[PDB]
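What follows is a short report on a single structure.
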Amino acid sequence: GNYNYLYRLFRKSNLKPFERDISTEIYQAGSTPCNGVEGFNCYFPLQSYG
Amino acid sequence: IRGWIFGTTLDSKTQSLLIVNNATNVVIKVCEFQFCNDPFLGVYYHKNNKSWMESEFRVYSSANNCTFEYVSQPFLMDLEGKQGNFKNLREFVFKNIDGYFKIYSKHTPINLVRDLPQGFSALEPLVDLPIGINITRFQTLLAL
Ligand SMILES: *[C@@H]1O[C@H](CO)[C@@H](O[C@@H]2O[C@H](CO)[C@@H](O)[C@H](O)[C@H]2NC(C)=O)[C@H](O)[C@H]1NC(C)=O
Ligand SMILES: *[C@@H]1O[C@H](CO)[C@@H](O)[C@H](O)[C@H]1NC(C)=O
Ligand SMILES: *[C@@H]1O[C@H](CO)[C@@H](O)[C@H](O)[C@H]1NC(C)=O
Ligand SMILES: *[C@@H]1O[C@H](CO)[C@@H](O)[C@H](O)[C@H]1NC(C)=O
């Protein structure tokens, strides 16, 4: 399993062209904000390929 | 007036642009700096040599990841001067269009005290830094 390559899956808005974002903050999928590292209706911004 | 700060968070949350021109050379670097409350550059005054010398570089404190870095050739510029009115004018234009950070510049001799020089002058491009970052607010860096 080569999980060394990650890709961004959740974002608040589409970034501009030729822009690089290395934000590792937990995305807020629900109406309530998220805190810490985990939480209900919260997801990690990066995911590994299979 | 030496350098400027560029970024959107300025607290190690995202990337930021660092442009500083101190008594040695110009440095252009893009890291996740931790900018403090009042970052500036300190210069000693009259250290029994009848001259000046920079000794403080309080701008940031850490850098986790750096995507861009550039150090210009070192040079020697004076750090002294006491005149009753301004003698030089520095005009710059910065634009962030499609990740290209265009920088314009122009210099002209002026003789004014507390007024903007009324006149006209053209601005020429100098460099194109492909920082590709999101800039929201900026902050200048003065000398002590
Ligand atoms: C002339 O300048 C030099 C350096 O620009 C001075 O040397 C420094 O003096 C300070 C004063 O305490 C010290 O903290 C530094 O460690 C010194 N640096 C070096 C490399 O020696 C020098 O003192 C100045 N001349 C006089 C007469 O003060
Ligand atoms: C850039 O940053 C501002 C302020 O942080 C934000 O409102 C905007 O959505 C950001 N744009 C992109 C493309 O990330
Ligand atoms: C600031 O000037 C000192 C010498 O006065 C030099 O050693 C240093 O490299 C300069 N800063 C930068 C970022 O180049
Ligand atoms: C930030 O620093 C931590 C600890 O040094 C490191 O694990 C992490 O990978 C760094 N961030 C990035 C984007 O590499």
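Chain A is numbered as in Swiss-Prot; the shown residues are, in order, 447-496.
This entry, so its header tells us, was determined using electron microscopy, 3.5 Å.
From the backbone N, Cα and C atoms, a Cβ is placed for every residue, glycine too.
DSSP classifies A:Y453 (mutagenesis position) as strand under the three-state reduction. For the mutagenesis result A:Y453 to F, the note given in Swiss-Prot is Decreased HLA binding to NF9 epitope. Increased binding affinity to human ACE2.
What Swiss-Prot says about the mutagenesis result for A:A475 to V is this: Increased resistance to neutralizing antibodies. DSSP assigns A:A475 (mutagenesis position) to coil in the three-state reduction, outside any helix or strand. If you take the C-beta of A:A475 (mutagenesis position) and look for same-chain residues 6 or more apart in sequence within under 8 angstroms, you find A:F456, A:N487, A:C488, A:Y489.
Within 10 Å of the C-beta atom of A:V483 (mutagenesis position) sit 9 other C-beta atoms, taking all shown protein chains into account. Swiss-Prot lists A:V483 to A among its mutagenesis entries, and the accompanying note reads: Increased resistance to neutralizing antibodies.
Here the residue is the original one, while Swiss-Prot reports the published mutagenesis A:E484 to D with the comment Increased replication in human TMEM106B overexpressing cells. DSSP assigns A:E484 (mutagenesis position) to coil in the three-state reduction, outside any helix or strand.
Of all Cβ atoms in the protein chains displayed, 14 besides its own lie within 10 Å of the Cβ of A:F490 (mutagenesis position). In Swiss-Prot, a mutagenesis experiment is listed as A:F490 to L, annotated with the note Increased resistance to neutralizing antibodies and human covalescent sera neutralization.
A:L452 to Q appears in Swiss-Prot as a natural variant; the accompanying note says: In strain: Omicron/BA.2.12.1. If you take the C-beta of A:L452 (variant position) and look for same-chain residues 6 or more apart in sequence within under 8 angstroms, you find A:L492, A:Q493, A:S494.
Listed in Swiss-Prot is the natural variant A:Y453 to F, annotated as follows: In strain: B.1.1.298. Same-chain residues at least 6 positions away in sequence with a Cβ under 8 Å from that of A:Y453 (mutagenesis position) are, in sequence order, A:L492, A:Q493, A:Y495.
Quoted from Swiss-Prot, the note on natural variant A:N460 to K is: In strain: Omicron/BA.2.75, Omicron/BQ.1.1, Omicron/XBB.1.5, Omicron/EG.5.1. Annotation note: A:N460 (variant position) sits in a coil segment as assigned by DSSP.
Counting only residues at least six positions away in the same chain, the Cβ atoms of A:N487 sit under 8 Å from the Cβ of A:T478 (variant position). A natural variant is reported in Swiss-Prot for this position, A:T478 to K, and the note states: In strain: Delta/B.1.617.2, Omicron/BA.1, Omicron/BA.2, Omicron/BA.2.12.1, Omicron/BA.2.75, Omicron/BA.4, Omicron/BA.5, Omicron/BQ.1.1, Omicron/XBB.1.5, Omicron/EG.5.1.
Listed in Swiss-Prot as a natural variant, A:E484 to A is described as follows: In strain: Omicron/BA.1, Omicron/BA.2, Omicron/BA.2.12.1, Omicron/BA.2.75, Omicron/BA.4, Omicron/BA.5, Omicron/BQ.1.1, Omicron/XBB.1.5, Omicron/EG.5.1. Counting Cβ atoms from all protein chains shown, A:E484 (mutagenesis position) has 10 others lying within 10 Å of its own Cβ.
One natural variant catalogued in Swiss-Prot, A:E484 to K, is accompanied by this note: In strain: Beta/B.1.351, Eta/B.1.525, Theta/P.3, Iota/B.1.526, B.1.1.318, Gamma/P.1, Zeta/P.2 and Mu/B.1.621; May enhance affinity to human ACE2 receptor.
As a natural variant entry, A:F486 to P appears in Swiss-Prot alongside the note: In strain: Omicron/XBB.1.5, Omicron/EG.5.1. Counting only residues at least six positions away in the same chain, the Cβ atoms of A:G476 sit under 8 Å from the Cβ of A:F486 (variant position).
There are 6 other Cβ atoms within 10 Å of the Cβ belonging to A:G496 (variant position). What Swiss-Prot notes for the natural variant A:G496 to S is this: In strain: Omicron/BA.1.
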Distance [Cα-Cα, Å, rounded] between A:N460 (variant position) and A:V483 (mutagenesis position): 23
Distance [Cα-Cα, Å, rounded] between A:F490 (mutagenesis position) and A:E484 (mutagenesis position): 8
